[PDB]
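Colleague: Next up is a structure, given as structure tokens.
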Amino acid sequence: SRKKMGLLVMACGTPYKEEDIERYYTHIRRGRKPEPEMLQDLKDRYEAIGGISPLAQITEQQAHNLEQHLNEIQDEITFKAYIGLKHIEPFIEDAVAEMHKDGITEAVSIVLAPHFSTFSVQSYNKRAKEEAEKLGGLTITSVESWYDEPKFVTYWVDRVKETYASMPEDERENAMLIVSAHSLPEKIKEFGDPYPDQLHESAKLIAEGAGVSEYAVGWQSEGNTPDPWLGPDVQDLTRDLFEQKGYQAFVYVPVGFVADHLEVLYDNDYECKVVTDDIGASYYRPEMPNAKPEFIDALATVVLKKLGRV
Ligand SMILES: *Cc1c(C)c(=O)n2c(=O)c(C)c(C)n12
Ligand SMILES: [Cl-]
Ligand SMILES: [Cl-]
Ligand SMILES: [Cl-]
Ligand SMILES: [Cl-]
Ligand SMILES: [Cl-]
Ligand SMILES: [Fe+2]
Ligand SMILES: [Fe+2]
Ligand SMILES: [Fe+2]
Ligand SMILES: [Fe+2]
Ligand SMILES: [Fe+2]
Ligand SMILES: [Mg+2]
Ligand SMILES: [Mg+2]
């Protein structure tokens, strides 16, 4: 009959309620509890973007919809989704342990971040595989990147085309597309990490499919460590390009992110919008994929291609 396979869907995680902010950020900060002013700031930011709990639901919806779509579009494998998160329960290791307890012996994994990096994707995949090895009798084949899946490129291409079509003529003629992902420490370059190259390729593919000749690649959401992070940051890039050529509209495609979270709804829709409001340009940031059918179909195609079934 149908072969059973685990579908390990991995992501960063989000707090589930305001009282989870402390523990989630302590985890991201490697055990350093945020000071009270930062905790208050973070709560205010989540309030300003409409609340925490919707953000927390998106990953679950993505995993659910992906499982059901994969099971509909082919007839050989029955997938069961398990969510494994980096910074809050259910953790990657919990998910693998659950797959093992449930009798899964073969799984495929995907990280809900389309570009490979050594800091994120490789670390999630290594955590999942090490837990599988420790438990024994369960193997995981892991997607490493998927930014170049044509269906995923097309998601963003069509959103960009719609945004440009929506602009008044003077904006459309004097607009800049900024394509971004989460910054990482610059030291990843010592490993030959392809993350920057893959962001630039994402940007090339999206601008090309959308027919957008003027675009730039930037990074966002860098951390505070003395070591440099990848730049330029989108806020500085926006101002710099404005000072160079006077763009009247900036379109932000944070292609490294697949769902609403603070690092889009705040780091673009507030922090970049501050800059565009200051320089008098219009701000546009098309919808994140979230759990939209077009994006789920792209992910399902990524998974089936990884398994050689397409
Ligand atoms: C840790 C964290 C925060 C605060 C945020 O907004 N996001 C994302 O969008 C990702 C992918 C991660 C991780 N985080
Ligand atoms: Cl990997
Ligand atoms: Cl891959
Ligand atoms: Cl890769
Ligand atoms: Cl949109
Ligand atoms: Cl859709
Ligand atoms: Fe409460
Ligand atoms: Fe459903
Ligand atoms: Fe479907
Ligand atoms: Fe560049
Ligand atoms: Fe971050
Ligand atoms: Mg590839
Ligand atoms: Mg920041």
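One-based numbering along the chain as shown.
Every residue gets a Cβ built from N, Cα and C, even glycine.
Pasting the feature list from Swiss-Prot:
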- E19, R45, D267, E271: Mg(2+) binding site (BINDING)
- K86 to A (Swiss-Prot position 87): Retains 92% of activity (MUTAGEN)
- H87 to A (Swiss-Prot position 88): Retains 5% of activity (MUTAGEN)
- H182 to A or C (Swiss-Prot position 183): Loss of activity (MUTAGEN)
- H182, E263: Fe(2+) binding site (BINDING)
- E263 to V (Swiss-Prot position 264): Retains less than 1% of activity (MUTAGEN)
- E263 to Q (Swiss-Prot position 264): Retains 21% of activity (MUTAGEN)
- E271 to S (Swiss-Prot position 272): Abolishes the effect of Mg(2+) (MUTAGEN)
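Explain the structural surroundings of these features, please.
Modeller: The Cβ of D267 (Mg(2+) binding site) lies under 8 Å from the Cβ of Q220, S221, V234, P254, each of these being in the same chain and 6 or more residues away along the sequence.
Under DSSP, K86 (mutagenesis position) is assigned to coil, being neither helix nor strand in the three-state scheme. Sequence-distant neighbours of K86 (mutagenesis position) (same chain, 6+ residues apart, CB-CB distance under 8 A): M10, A11, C12, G13, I92, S120, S123, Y124.
Non-local neighbourhood of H87 (mutagenesis position): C12, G13, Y24, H27, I28, each in the same chain, at least six residues away, with C-beta under 8 Å from its C-beta.
Under the three-state DSSP scheme, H182 (mutagenesis position) falls in the strand class. Sequence-distant neighbours of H182 (mutagenesis position): residues of the same chain at least 6 apart with a C-beta under 8 Å from its C-beta are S120, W219, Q220, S221, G256, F257, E263.
The Cβ neighbour count for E263 (mutagenesis position), using a 10 Å radius and every protein chain shown, is 19.
In the three-state DSSP scheme, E263 (mutagenesis position) is classed as helix.
Secondary structure at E271 (mutagenesis position), taken from DSSP and collapsed to helix, strand or coil, is helix.
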Colleague: Rounded to an integer, what is the Cα-Cα distance in Å between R45 (Mg(2+) binding site) and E271 (mutagenesis position)?
Modeller: 11
Colleague: I need the least crowded one of these recorded positions (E19, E271), counting other C-beta atoms within 10 angstroms of each C-beta.
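Modeller: Across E19, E271, these recorded positions, the one with fewest Cβ atoms within 10 Å is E19.
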Colleague: Rounded to the nearest angstrom, how far is the Cα of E19 (Mg(2+) binding site) from the Cα of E271 (mutagenesis position)?
Modeller: 24
Colleague: Looking only at Cβ atoms, how many others are within 10 Å of the one on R45 (Mg(2+) binding site)?
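Modeller: If we count other Cβ atoms within 10 Å of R45 (Mg(2+) binding site), we arrive at 15.
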